[PDB]
Amino acid sequence: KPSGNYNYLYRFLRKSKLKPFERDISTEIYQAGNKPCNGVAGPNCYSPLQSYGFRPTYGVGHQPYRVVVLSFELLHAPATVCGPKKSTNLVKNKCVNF
Amino acid sequence: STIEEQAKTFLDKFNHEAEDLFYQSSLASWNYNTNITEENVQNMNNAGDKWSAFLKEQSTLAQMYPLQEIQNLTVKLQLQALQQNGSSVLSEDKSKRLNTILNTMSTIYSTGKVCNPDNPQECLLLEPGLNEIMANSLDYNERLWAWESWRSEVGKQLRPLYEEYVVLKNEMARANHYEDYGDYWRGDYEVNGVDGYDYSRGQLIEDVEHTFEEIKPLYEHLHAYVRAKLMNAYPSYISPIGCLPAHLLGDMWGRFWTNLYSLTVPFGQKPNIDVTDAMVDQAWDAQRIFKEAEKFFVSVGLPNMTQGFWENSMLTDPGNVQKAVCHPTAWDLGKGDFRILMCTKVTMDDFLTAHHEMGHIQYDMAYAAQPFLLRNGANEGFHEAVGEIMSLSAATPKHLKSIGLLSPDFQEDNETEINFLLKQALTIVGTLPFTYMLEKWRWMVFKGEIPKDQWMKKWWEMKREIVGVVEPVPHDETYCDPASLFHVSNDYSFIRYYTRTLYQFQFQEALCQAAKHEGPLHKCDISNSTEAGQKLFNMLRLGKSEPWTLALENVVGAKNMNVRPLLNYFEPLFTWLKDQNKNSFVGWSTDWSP
């Protein structure tokens, strides 16, 4: 929207290196140092939440992009979600494999 | 921990929020440029409010971070820009007197109306009235009367505001680690905290007089030629030994000589290059103009310009339904959106300033990866440098012949190259000593070691020796004539139009030693050469994040100015100047006053 889809947010700070196979849902404030936040502070707490905006007059590197990441699992269990499509009609009275 | 990373994170948060705020402000600015309405006026009022408030509050909050404790010079210079208090170092009464005097002085300059001759139903402004009596007018007397009346009506309204302006700027800058407001103009042109390639503020001063005394004799010869030709155009009032009146140069301030081309034509049988005939026979409108522009981009080596301009901008007149202005501005929204304000028509000057604006757009996308403190040139002259380099390398018709833009019936003889070189010399080289003494004079005014009430007589008598121009009538100290300029009344950095004037030649040599191009430097085509394109790109993508001196070594190879490429750029014109005004007097004399 021209007002801007500011609902989407990201973290430009984090407590440590984000590990794979885990989603840190909480966006809790990563403190910089040398000073207490004394609650939630403007100049010296550095809340990591930042917005996008994503107005239609943005740029190609600023374009709202929809992302889906599919990840399989190699855990101790075989496959359950495959494509079993074979789909040949029928045959009869013919020397055939099947 | 360390306060360095705390300042870094504050810079990152400020840069992100400033990106969003300047995105809104630039969208508002473009909408005001294309349409001047009541709601657009409200939009600019709100944009100015939010922008000034955010900038002053972040500058106030940045003062708690120490400056020179960071080894990373990028965020150190980001703090240096951010912790600039500016006008915050003094109180509010001087600031509000500054606002009242300056806004009254600006609105007096903008609609300053000369209304002395004839009936007062007409009052000749810059574009409707002064442009038809200064750019083209075949009467010395009417030009003298109108220019003198204009100078009087500007002076008696501008001077009492400008004296307090000079005092206020000196006492503002003396608290912000500057010795004067001229030092603030040279504060951006300074490298401190970076080892080795040091640049200081007086270094640019001595560079300026060094360039003046270097390019003195070329100006002597072109002054002799233009004086000899204005003996033909304006006889019976100018002596061959003396100087020239400043209301006949084609520029009311005395700056340019661009329209003083037909009166000072080198060869009557051969004009300058005019490819516009095949354009008007070609139906080459603005859409095909920009298609040829992107073809020229690919031919030079630059990437093709993005579609984000196309659905966001227009290139022709929109009629009178919306209040768009035909001012060539390359607006950047700061979030990957580029817009170009230009009424692109079938006019060679419009195409060359379209080259200028799209070179500005190219340099805008060159620093695209940098944050909001760094999406600029390292000084203000780099944008105009890229634009004028693009304009000058686009001014060679050999590439137009090669791509088929110019038909092969034309040939580039020595006559046409002399015409083109005189056009370029009278356009931007003809104001090199003009910009020189105006910058030097405004420096030695704002530094304030000089007497106060004697500026006009000294300024009107020292112009007889640098450019060699004389006032026909004396001007008393009630005048304020140099403050009749857009770069003095609005008071912008006029060194930008000085130093860039050498940029567009010196980097030109840097773009012809990499293009494997020989002969005269003016006939250089950066097109069909990837090496010169990438060498231009090397300076292009640096931007603001580095000190400008460093960029000057990786494009040229010096801490100081590569002045001498000007002789390479103008060698056939210099030879023709030597062969032409050898018999006529070369130089000027102060005592001759018309």
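We're sticking with Swiss-Prot numbering for chain A, so the shown stretch reads 444-541, in order.
Per the header of the entry, the method used was electron microscopy, 4.6 Å.
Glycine too: its Cβ is placed from the backbone N, Cα and C atoms.
Here the residue is the original one, but Swiss-Prot notes a mutagenesis experiment at this spot, A:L452 to R: Increased resistance to neutralizing antibodies. Decreases HLA binding to NF9 epitope. Increased binding affinity to human ACE2. The DSSP secondary structure for A:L452 (mutagenesis position) is strand.
For A:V483 to A, Swiss-Prot lists a mutagenesis experiment annotated as follows: Increased resistance to neutralizing antibodies. Within 10 Å of the Cβ of A:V483 (mutagenesis position) there are 8 other Cβ atoms, across all protein chains.
Annotation of the mutagenesis experiment A:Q493 to N in Swiss-Prot: Reduced host ACE2-binding affinity in vitro. Taken residue by residue with DSSP, A:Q493 (mutagenesis position) is part of a strand.
Quoting Swiss-Prot on the mutagenesis of A:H519 to P: Increased resistance to human covalescent sera neutralization. The number of other Cβ atoms within 10 Å of the Cβ belonging to A:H519 (mutagenesis position), over all protein chains shown, comes to 5.
For the natural variant A:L452 to Q, Swiss-Prot gives this note: In strain: Omicron/BA.2.12.1. The structure shown keeps the original residue. Of all the Cβ atoms in the protein chains shown, 11 others lie within 10 Å of the Cβ of A:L452 (mutagenesis position).
For the natural variant A:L452 to R, the note given in Swiss-Prot is In strain: Delta/B.1.617.2, Epsilon/B.1.427/B.1.429, Kappa/B.1.617.1, Lambda/C.37, 19B/501Y, Omicron/BA.4, Omicron/BA.5, Omicron/BQ.1.1; Contributes to cellular immunity evasion and increases infectivity.
One entry in Swiss-Prot concerns the natural variant A:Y453 to F. Its note says: In strain: B.1.1.298.
Annotation for A:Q493 (mutagenesis position): spatial neighbours A:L452, A:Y453, A:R454, A:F455, criterion Cβ-Cβ under 8 Å with sequence separation of six or more. The annotation that Swiss-Prot gives for the naturally occurring variant A:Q493 to R reads: In strain: Omicron/BA.1, Omicron/BA.2, Omicron/BA.2.12.1.
Natural sequence variation is annotated in Swiss-Prot for A:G496 to S, with the remark: In strain: Omicron/BA.1. Sequence-distant neighbours of A:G496 (variant position) (same chain, 6+ residues apart, CB-CB distance under 8 A): A:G447, A:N448, A:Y449.
The two recorded residues, A:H519 (mutagenesis position) and A:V483 (mutagenesis position), have Cα atoms 45 Å apart. The 10 Å shell around the Cβ of A:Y453 (variant position) contains 10 further Cβ atoms across the protein chains shown.
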